[PDB]
Amino acid sequence: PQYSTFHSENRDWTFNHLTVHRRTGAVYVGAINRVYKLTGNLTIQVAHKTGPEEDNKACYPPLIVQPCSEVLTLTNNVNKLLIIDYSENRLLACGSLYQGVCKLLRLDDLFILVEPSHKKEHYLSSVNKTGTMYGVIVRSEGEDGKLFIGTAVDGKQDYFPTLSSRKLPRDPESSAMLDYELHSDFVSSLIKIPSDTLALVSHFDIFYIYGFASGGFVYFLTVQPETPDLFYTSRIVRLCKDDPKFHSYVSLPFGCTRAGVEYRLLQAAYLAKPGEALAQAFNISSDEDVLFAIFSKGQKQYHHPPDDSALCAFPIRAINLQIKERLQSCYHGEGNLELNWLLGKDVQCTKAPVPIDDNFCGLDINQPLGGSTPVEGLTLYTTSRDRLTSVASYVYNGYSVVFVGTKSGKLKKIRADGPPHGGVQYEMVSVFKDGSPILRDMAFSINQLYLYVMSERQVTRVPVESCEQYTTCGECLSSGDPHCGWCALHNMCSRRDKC
Ligand SMILES: *[C@@H]1O[C@H](CO)[C@@H](O[C@@H]2O[C@H](CO)[C@@H](O[C@@H]3O[C@H](CO[C@H]4O[C@H](CO[C@H]5O[C@H](CO)[C@@H](O)[C@H](O)[C@@H]5O)[C@@H](O)[C@H](O[C@H]5O[C@H](CO)[C@@H](O)[C@H](O)[C@@H]5O)[C@@H]4O)[C@@H](O)[C@H](O[C@H]4O[C@H](CO)[C@@H](O)[C@H](O)[C@@H]4O)[C@@H]3O)[C@H](O)[C@H]2NC(C)=O)[C@H](O)[C@H]1NC(C)=O
Ligand SMILES: *[C@@H]1O[C@H](CO)[C@@H](O[C@@H]2O[C@H](CO)[C@@H](O)[C@H](O)[C@H]2NC(C)=O)[C@H](O)[C@H]1NC(C)=O
Ligand SMILES: *[C@@H]1O[C@H](CO)[C@@H](O)[C@H](O)[C@H]1NC(C)=O
């Protein structure tokens, strides 16, 4: 079949991130040294150089803010982040160069709208490997709005915070760009990895894999080595949208297990609406959000992972409630804070007469809050033949179809039914005809019809339905591909709306 494609114009200039404009269908593909804007049918429009440029990783503060007495080199710019900012009609993009430059581009032509100041803190991270940084832009009505950002900091606990909320202001001209939402001597909208922890655990860092806006909160999904073989722990991090002091912080481990085997290494995630099936399963409305995630076996070697992988669903209501009860108890003197990487010691929960209302936003006591009581997600599908890499979901006609990418370059189409079944992988499709890993990022067309899927050197527009393959009614209504109805006055298997 003749799928739409976009190859990398270069052997070195590989793809990093991807996103689609949900109203115009422009395909923005962040890549090494480039940030291409494409059209719906993946035909090249605006190429955009971001690299390479002269730089050196040892230079801090970065070359942009001062000359540095080091041997410079022609260093590459890896696209670490790529969020469309819908409210202010602009793209945001960050890179590995000059200690983590963020540039606000323009949607129309990718022309640099705003350079951030030459204040060294406006630069985010010297880390030049992908899938360690994620951001969420939150512009709830009334204020200028902000960027919540988390990133790996490669041992420089002084230079870059692990997670912070920056100002992303209305006036594109403004110098306020990427200043901390708050910055006094002590209280600030940033969390820094203490030196104590970086000593006590060798190459200690926190990789951020996904983040999302949900209701009154911002959530970040983080993988890290664990305080005393190599023990890794995937987590959920939750902050109030309106909290500058960062007092609202609370962090719980998460994972899912099926058939005695347990999966606790987050490889991907993706927020979406719940199935009809899945909605009944979690006792949520068909409004509320469900986070779909992928996990590896155990908690061993995140850097060299196995093959046993598992898709699972977490309804936000469960997270929001498992947190609510964690806070609850801790506010009645029960247990400890239990967050040893950031606290560096044991801190006893303070019993306080404070009601933990449905959306409570922290005080200066019992924070930051942790926990050692995993948030268990409902498994939907497993395998050990192929490793799973990416995840993306949506709801067609009550049925939640979930798409999953593989190490071998395959996209599975799983329909989620919930207990006791879980999910039925109704169809597989080989996207990359050589067996190239699919990358964490995947997104739909404006009107659901396609899903953009990408490897290091490829981007392909794969359609959701291909019911054509099903020739007879006995094969059509047999596969369980929720799109496919058998057609009357046509005598073929296709989608509902075109019949
Ligand atoms: C989503 O939410 C729903 C709704 O909240 C939830 O379903 C409830 O689950 C809870 C907790 O598991 C159940 O509570 C248990 O109830 C036990 C007794 O239940 C019987 O009695 C119910 C009331 O009967 C009265 O009203 C009916 C009118 O319908 C009338 O005819 C009767 O004569 C009587 O007056 C009755 O509704 C219920 O019957 C339904 O449910 C059964 C399945 O259980 C189903 O097969 C039937 O078809 C029917 O729809 C049933 O006959 C009770 O003994 C038990 O108490 C123990 O545990 C608690 C908590 O640990 C202790 O406090 C207690 O001391 C005992 O140890 C428990 O409270 C509740 O029955 C369910 N409600 C319904 C409507 O089904 C789902 O779980 C949620 N879904 C998911 C996926 O999570
Ligand atoms: C990320 O930066 C590192 C530098 O720290 C790069 O690794 C270097 O690669 C060159 C060859 O291109 C070698 O000569 C050096 O020995 C490497 N240095 C170190 C410290 O390992 C790496 O290539 C960069 N990655 C990307 C994707 O650009
Ligand atoms: C894709 O469609 C566009 C119109 O948006 C057209 O200009 C372009 O030529 C098409 N590309 C290919 C590769 O056929």
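Going by Swiss-Prot, the residues shown for chain A are 36-263, 273-543, listed in order.
When the header is checked for method, it gives X-ray crystallography, 3.6 Å.
Even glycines carry a Cβ here, placed using N, Cα and C.
Quoted from Swiss-Prot, the note attached to the mutagenesis of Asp193 to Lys states: Abolishes interaction with SEMA6A. Here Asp193 (mutagenesis position) comes close to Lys227: these same-chain residues lie at least six apart in sequence, with C-beta atoms under 8 angstroms from its C-beta.
For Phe221 to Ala or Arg, Swiss-Prot lists a mutagenesis experiment annotated as follows: Abolishes interaction with SEMA6A. The secondary structure of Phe221 (mutagenesis position), as reduced to three states from DSSP, is coil rather than helix or strand. Its own atom aside, the Cβ of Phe221 (mutagenesis position) has 5 Cβ atoms within 10 angstroms in the protein chains shown.
According to Swiss-Prot, the experimentally introduced change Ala396 to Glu is described as follows: Abolishes interaction with SEMA6A. Taken residue by residue with DSSP, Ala396 (mutagenesis position) is part of neither helix nor strand, so it is coil. Within 10 Å of the Cβ of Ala396 (mutagenesis position) there are 13 other Cβ atoms, across all protein chains.
Across the structure, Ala396 (mutagenesis position) and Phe221 (mutagenesis position) are spaced 24 Å apart at their Cα atoms.
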